[PDB]
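The structure appears below as structure tokens.
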Amino acid sequence: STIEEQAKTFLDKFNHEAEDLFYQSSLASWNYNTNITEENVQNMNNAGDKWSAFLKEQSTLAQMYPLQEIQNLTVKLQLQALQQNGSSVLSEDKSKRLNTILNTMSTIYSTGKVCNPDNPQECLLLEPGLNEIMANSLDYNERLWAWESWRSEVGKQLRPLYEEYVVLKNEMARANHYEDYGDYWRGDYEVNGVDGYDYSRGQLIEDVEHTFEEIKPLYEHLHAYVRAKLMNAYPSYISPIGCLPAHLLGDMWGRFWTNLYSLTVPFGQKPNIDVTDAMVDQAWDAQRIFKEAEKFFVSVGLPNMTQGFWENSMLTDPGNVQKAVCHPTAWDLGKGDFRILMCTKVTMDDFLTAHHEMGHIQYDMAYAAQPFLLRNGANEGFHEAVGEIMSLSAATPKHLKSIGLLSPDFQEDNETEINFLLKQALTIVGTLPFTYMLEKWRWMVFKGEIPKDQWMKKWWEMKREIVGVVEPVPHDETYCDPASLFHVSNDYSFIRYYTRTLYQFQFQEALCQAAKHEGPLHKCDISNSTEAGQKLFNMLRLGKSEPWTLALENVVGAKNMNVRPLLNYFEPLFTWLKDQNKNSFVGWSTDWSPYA
Amino acid sequence: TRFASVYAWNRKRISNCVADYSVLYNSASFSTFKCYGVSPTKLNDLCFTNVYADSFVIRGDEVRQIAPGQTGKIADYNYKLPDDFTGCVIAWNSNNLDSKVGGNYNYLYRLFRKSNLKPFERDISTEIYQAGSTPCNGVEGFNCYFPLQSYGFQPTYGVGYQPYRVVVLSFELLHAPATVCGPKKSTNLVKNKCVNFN
Ligand SMILES: *[C@@H]1O[C@H](CO)[C@@H](O)[C@H](O)[C@H]1NC(C)=O
């Protein structure tokens, strides 16, 4: 009989059960997260097992369909996800071992125990404990010791399991008509639809290197500045011949430079902008935080919150034995149900977090009419940008003064803005070189062009080349430093944090252009402007129904991955940074080390 | 207390009584009163013979599908409303009596049909729908689907997924010794004054 028409019945029968089954799954997960009790642990496990058994039944039949003759581009894309073979292509004795290794890696990664040798009864963990040692301290003989102790007792056991895990994962990916395992992670950044909007997996590898060279002078200037600031406090340990050391960034892995902001402040006379006591003096609860901030979403024209969110979702005050997880999360339970899980307090950081969470809620509600297989964005790098757009454009002094939280006599000068521009710069472009590092490293190691022996030597020789981090202590091939990372052992991709930076500033500049704002970009807001609510809405509701390249045309001028706004947002930052390194050499040589 | 399902709706025949289209229009607990035909305030003017009442239990915003000339999944093969509709449709919120904690799966709706329904026709028979040339020849298999699927009802589904009971009233405008009428007038009485009496 006919084959094109009959698939419509299958996709109309499968999603009807998928929607409500995922609804109970999300409800059980929310109940478990809200109620930390053994009385709510069997139901979520049962729901997860039932949903997992249901998913396999509906995906096995979606191979008989010849997805090369179906005309429509919607049902074909919908069935492409059902056509994925997943991890059920290996042998059962092999899949069992792979799953055991995957679980063992995660379990061991949370069992970091390092005791002080002189007091063998005192170990510290990656949680509060050893984390506090390097987070806020003024010492040099302890920060390197903590780094060495952490990286010398966790890698020696993750390495043997990771060695087999990489090979087995590559072999499993080989069965899905992919050259390596990299295609399994680059499969979402690929479209073969409308002519002129097409994309290939081989384009991103050359496009990721052509967008990073244009922001390298900025990183050189920032590195020179931070090295100069560190030379003013630390003793004769750092040298201008090389670069900044490894155990002084402010974290175990150096992903974020937020802990170095106090040490590298240009002027200490002027404090930061704090309004937490401004809200406290007026006796603001956490509900007024959610009520006074939702109004920013109303002036732009975005739809109002549906009834039930203010009743079902808990806002704050765990208080007594009724303990709940305080991790900020937004849950789209389905069936038109949305909730928030957060222990909101009186904090401007909590204000930004609440903006981020209800931005996730708004983005989830934007494409609520899409089918269950299309209840997601075009790609996964859009959620964080949508959440952080208002986080960036909600801390401006004009926005706070409009609400009525600061006196109308405020007299901000240039230096008041330089610190605000530097605080976000140390966080934003301070993690970009560590993302292109780890992601490209994993891509090349999964490609397999290097032998077994030459694994760790390349990492240190390339880290010095681009990021500029020298070896504080010498390590041999048996060490495994990167295994001590969250997204290295749980099979988590590390590319979602790199396009997010580009998306945030692209969207911000695109919305600021058509908003009647003249001057800089750090003091631009879309409040009281419905014109900024029409351009954005045409893309939020699309969801996964349209490719991301196509979706990047109705809000932004160009579709190409060109990093324009980062060279424009931090324009005063560059203008002030080009005048401070007048006599200090900028750069580094990959030969100097603290020990040699 | 209970209403018929949307795929197999009840049929109530009302005649030989005084029609009161006043409290129905005046009650504030009616989410939908829009209807096409005579004026909702002119209802107590005409006299008819038969009145037909149909009861449905559907899910939220789907209620807009019931209109004279709208397509979908309820107005195409579950209940076809005549194009020349001469009645009115009333829908209200029923989240307090139709929704049960844990799910209320006792309201089945037909999802599979081989042809669009003509106005005022019922298909109560339940048979596995064949899609292609693969008869089941058994109980269940491939190209085998059950048209009836149960609705899911819980007290917390938001707005667009809550149950909304619907009643459709059909008035027939035939020429006959009509009996169904309404209260005409109750004007007072005067004496010994030249008046016009009716
Ligand atoms: C939640 O946990 C408490 C104990 O912490 C228990 O008494 C209660 O039954 C659980 N479930 C609900 C719905 O509160």
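We number chain B the same way Swiss-Prot does; the residues here are 345-542, in that order.
Keep in mind that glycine also has a Cβ here, set from the backbone N, Cα and C atoms.
Record note (Swiss-Prot), natural variant B:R346 to T: In strain: Omicron/BQ.1.1, Omicron/XBB.1.5, Omicron/EG.5.1. The unchanged residue is displayed. The number of other Cβ atoms within 10 Å of the Cβ belonging to B:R346 (variant position), over all protein chains shown, comes to 11. Mapped onto three states, the DSSP output places B:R346 (variant position) in coil.
Among the natural variants in Swiss-Prot is B:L368 to I, noted as: In strain: Omicron/XBB.1.5, Omicron/EG.5.1. Its Cβ placed at the centre, B:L368 (variant position) has 16 other Cβ atoms within 10 Å. DSSP classifies B:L368 (variant position) as helix under the three-state reduction.
Under a cutoff of 8 A between CB atoms, and with a sequence separation of 6+ in the same chain, B:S371 (variant position) has no neighbours. What Swiss-Prot notes for the natural variant B:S371 to F is this: In strain: Omicron/BA.2, Omicron/BA.2.12.1, Omicron/BA.2.75, Omicron/BA.4, Omicron/BA.5, Omicron/BQ.1.1, Omicron/XBB.1.5, Omicron/EG.5.1.
B:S375 (variant position) falls within neither a helix nor a strand when secondary structure is assigned with DSSP, and so counts as coil. Sequence-distant contacts (6 or more apart, same chain, Cβ under 8 Å) of B:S375 (variant position) comprise B:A435, B:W436, B:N437, B:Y508. Here the residue is the original one, but Swiss-Prot notes a natural variant at this spot, B:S375 to F: In strain: Omicron/BA.1, Omicron/BA.2, Omicron/BA.2.12.1, Omicron/BA.2.75, Omicron/BA.4, Omicron/BA.5, Omicron/BQ.1.1, Omicron/XBB.1.5, Omicron/EG.5.1.
Within the same chain, no residue at least 6 positions away in sequence has its Cβ under 8 Å from that of B:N440 (variant position). Swiss-Prot gives this note for the natural variant B:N440 to K: In strain: Omicron/BA.1, Omicron/BA.2, Omicron/BA.2.12.1, Omicron/BA.2.75, Omicron/BA.4, Omicron/BA.5, Omicron/BQ.1.1, Omicron/XBB.1.5, Omicron/EG.5.1.
According to DSSP, B:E484 (variant position) is assigned to coil rather than to any helix or strand. While the structure shown retains the original residue, Swiss-Prot records the natural variant B:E484 to K with this note: In strain: Beta/B.1.351, Eta/B.1.525, Theta/P.3, Iota/B.1.526, B.1.1.318, Gamma/P.1, Zeta/P.2 and Mu/B.1.621; May enhance affinity to human ACE2 receptor.
Every protein chain shown contributes to the tally, and the Cβ of B:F486 (variant position) ends up with 10 other Cβ atoms within 10 Å. The note that Swiss-Prot attaches to the natural variant B:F486 to V is: In strain: Omicron/BA.4, Omicron/BA.5, Omicron/BQ.1.1.
In three-state terms derived from DSSP, B:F490 (mutagenesis position) belongs to neither a helical nor a strand segment and is classed as coil. Around the Cβ of B:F490 (mutagenesis position), a 10 Å sphere holds 15 further Cβ atoms from the protein chains shown. Record note (Swiss-Prot), mutagenesis B:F490 to L: Increased resistance to neutralizing antibodies and human covalescent sera neutralization. The unchanged residue is displayed.
One mutagenesis experiment named in Swiss-Prot is B:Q493 to Y, and its note says Reduced host ACE2-binding affinity in vitro.
The variant positions close to B:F490 (mutagenesis position), defined as a CA atom within 10 A of its CA, are B:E484 out of B:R346, B:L368, B:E484. Distance noted between the C-alpha atoms of B:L368 (variant position) and B:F486 (variant position) is 50 Å.
Of the candidate variant positions, B:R346, B:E484, B:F486, the one lying closest to B:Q493 (mutagenesis position) when CA atoms are compared is B:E484.
A distance below 8 A between C-beta atoms marks B:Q493 as the recorded positions from B:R346, B:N440, B:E484, B:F490, B:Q493 lying next to chain A. Taking a C-beta cut-off of under 8 Å and a sequence gap of six or more, B:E484 (variant position) has these contacts in its own chain: B:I472. Comparing B:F486 (variant position) with B:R346 (variant position), their Cα atoms are 36 Å apart once rounded. Around the Cβ of B:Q493 (mutagenesis position), the number of neighbouring Cβ atoms within 10 Å comes to 17.
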